[PDB]
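Take a look at the structure set out below.
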Amino acid sequence: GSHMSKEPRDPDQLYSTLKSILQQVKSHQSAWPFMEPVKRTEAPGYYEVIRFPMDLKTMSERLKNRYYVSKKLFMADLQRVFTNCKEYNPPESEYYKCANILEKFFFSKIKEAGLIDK
Ligand SMILES: CC(=O)/C=C/c1cn(C)c2ccccc12
């Protein structure tokens, strides 16, 4: 019929698809606040604000073997990464910058892969 691009294709393609998005999002210069692991009190205001701390170092870990195969599961965590930084980081900081730049890249990429869910 026509072209709308707004629906994943089976868990097989979607699986590696999330693995590709992470490969780019993580490889993106604006991913160091999530790619590498963070300390425990190195973040200005952590634990007592982030209900579910998350980072890219954990996604690729499970996504590698078999975990983020769904569209909402991956989007939830990944989206939790961009907001988590934006959460404990003030309005003026490099953490938010790279998090807002990569987050923009993420939404666009998924917007084209008919992903996104919650
Ligand atoms: C994106 C996220 O959920 C958590 C990021 C950080 C957690 N900690 C403890 C940090 C310390 C420094 C910088 C970033 C973080």
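Each residue's number is its place along the chain shown, starting with 1.
A Cβ is built for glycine as well, from the same backbone N, Cα and C atoms used for every other residue.
Here Swiss-Prot flags 9-113 as domain 'Bromo', drawing on sequence analysis.
In three-state terms derived from DSSP, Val38 (mutagenesis position) belongs to neither a helical nor a strand segment and is classed as coil. Among the sequence features in Swiss-Prot, the mutagenesis site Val38 to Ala (Swiss-Prot position 752) is noted as follows: Reduced acetyl-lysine binding.
According to Swiss-Prot, the mutagenesis experiment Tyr46 to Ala (Swiss-Prot position 760) carries this note: Reduced acetyl-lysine binding. For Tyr46 (mutagenesis position), other Cβ atoms within 10 Å of its Cβ number 17.
The Cβ of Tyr88 (mutagenesis position) lies under 8 Å from the Cβ of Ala43, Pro44, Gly45, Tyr46, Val49, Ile50, each on the same chain and at least six residues away in sequence. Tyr88 (mutagenesis position) falls within a helix when secondary structure is assigned with DSSP. According to Swiss-Prot, the mutagenesis experiment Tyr88 to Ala (Swiss-Prot position 802) carries the annotation: Reduced acetyl-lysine binding.
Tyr95 to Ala (Swiss-Prot position 809) appears in Swiss-Prot as a published mutagenesis result, with the remark: Complete loss of acetyl-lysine binding. In the three-state DSSP assignment, the secondary structure recorded for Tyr95 (mutagenesis position) is helix.
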Rounded Cα-Cα span from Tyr95 (mutagenesis position) to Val38 (mutagenesis position), Å: 12
Composition by DSSP (helix, strand, coil) of residues within the domain 'Bromo' (9-113): 72 helix, 0 strand, 33 coil
Close in space, distant in sequence - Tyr95 (mutagenesis position), Cβ under 8 Å, 6 or more apart: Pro33, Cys85, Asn89
